[PDB]
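Visitor: Sharing a structure, written as structure tokens. Questions coming.
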Amino acid sequence: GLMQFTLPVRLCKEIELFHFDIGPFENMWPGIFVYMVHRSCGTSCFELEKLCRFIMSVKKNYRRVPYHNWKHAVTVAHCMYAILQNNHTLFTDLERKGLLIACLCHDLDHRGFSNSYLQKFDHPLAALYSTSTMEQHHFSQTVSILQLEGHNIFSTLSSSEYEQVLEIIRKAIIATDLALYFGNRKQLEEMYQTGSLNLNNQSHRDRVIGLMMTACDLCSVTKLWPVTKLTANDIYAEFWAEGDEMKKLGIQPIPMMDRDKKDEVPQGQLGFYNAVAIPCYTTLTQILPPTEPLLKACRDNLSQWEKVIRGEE
Ligand SMILES: Cc1ccc(Nc2cncnc2)c(C(=O)Nc2ccn(C(C)C)n2)n1
Ligand SMILES: [Mg+2]
Ligand SMILES: [Zn+2]
């Protein structure tokens, strides 16, 4: 009850900033996550014994893949922490509780393959979930862990409150399907420009939370250039392996996933920042103005990619 979590001075200061990197020490990440939950939601919201057991089971169900791993989980959760800390008056206690958990669990059991690969392969998960295949599996995995003996971190909540927090987690995890982002951001853009956006309408809150999930999920493009540059090799390692599997199915992969087109990467990153990342952080800054450092850092990395093409690095 009086066992607060503390971080070394550099980490304690740096953790508040959007561009924070959690470092290479796996053992520190559960403590970093707990420190974030206590400052975001309170020392009281979770029973520490049940929380630690939940974290370790979540860790155990992340696989050893180059990008969609346990490190990504904590990175996404930190980004959500930074947003919640800079907009603390906007969210309910249940939302703060639910979103940090949703971020930690959003890629549970990811094997490094896209929904299209699962569909082309004819994987059993594609039969069970027609759309947002992986995302429905990720939420399904989250519910499984919560039902383990001594793992229910929402045990003190009422039946209706528990149903609400689980529904926030479900919608938030489903929102990490990038195919859904395009529509969501288009709809949110119009609501903001026509002044019809109201954060008291629950369906509008859902859409805003969905945008924050995409923003946190892509936050690797909003770090300092050395971090972003190195994390890009990790995502391409997954892309190229998926393309290799596409070729085994007798399908020519898209240039992005073809390891024989490694030279086309800087041009592909420009297309990504222009079509996906910049529009995402732009709309998010309009709806949540303290989230501007994300767009700032994203624009910086776009410029860095332009320098790469121009032979300046
Ligand atoms: C979903 C996702 C999350 C992160 C990503 N990149 C990343 C992460 N961390 C550091 N640097 C970069 C990417 C990504 O580059 N995807 C790409 C590449 C090409 N395209 C087309 C144009 C659509 N999309 N996608
Ligand atoms: Mg995902
Ligand atoms: Zn993710």
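In chain A, numbers come from Swiss-Prot; the residues present are 724-1036, in order.
Every residue gets a Cβ built from N, Cα and C, even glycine.
Sharing the feature lines straight out of Swiss-Prot:
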type	residues	note
ACT_SITE	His791	active site, proton donor
BINDING	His791, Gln992	3',5'-cyclic GMP binding site
BINDING	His795, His829, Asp830, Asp940	divalent metal cation 1 binding site
BINDING	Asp830	divalent metal cation 2 binding site
MUTAGEN	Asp830 to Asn	Reduces activity 1000-fold
MUTAGEN	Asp830 to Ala	Loss of activity and of zinc binding
Visitor: Taking only same-chain residues 6+ apart in sequence, whose CB is under 8 Å from that of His829 (divalent metal cation 1 binding site), what do you get?
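Guide: Sequence-distant Cβ neighbours: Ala796, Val799, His861, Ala895, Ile896, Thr899, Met936, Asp940.
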Visitor: From the Cα of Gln992 (3',5'-cyclic GMP binding site) across to the Cα of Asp830 (mutagenesis position), what is the distance in angstrom?
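Guide: The separation of the Cα atoms works out to 22 Å.
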Visitor: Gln992 (3',5'-cyclic GMP binding site) to the residue listed as 'active site, proton donor': how many Å between their Cα atoms?
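Guide: Answer for this pair: 18 Å between alpha carbons.
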Visitor: Whose Cβ lies within 8 Å of the mean position of the Cβ atoms of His795, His829, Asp830, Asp940, the divalent metal cation 1 site, other than those residues?
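Guide: Close Cβ neighbours, site residues excluded: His791, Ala796, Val799, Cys826, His833, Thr899.
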Visitor: Based on a Cβ-to-ligand 2 distance below 6 Å, what subset of the recorded positions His791, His795, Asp830, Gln992 would you report?
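Guide: Checked recorded positions vs ligand 2; flagged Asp830.
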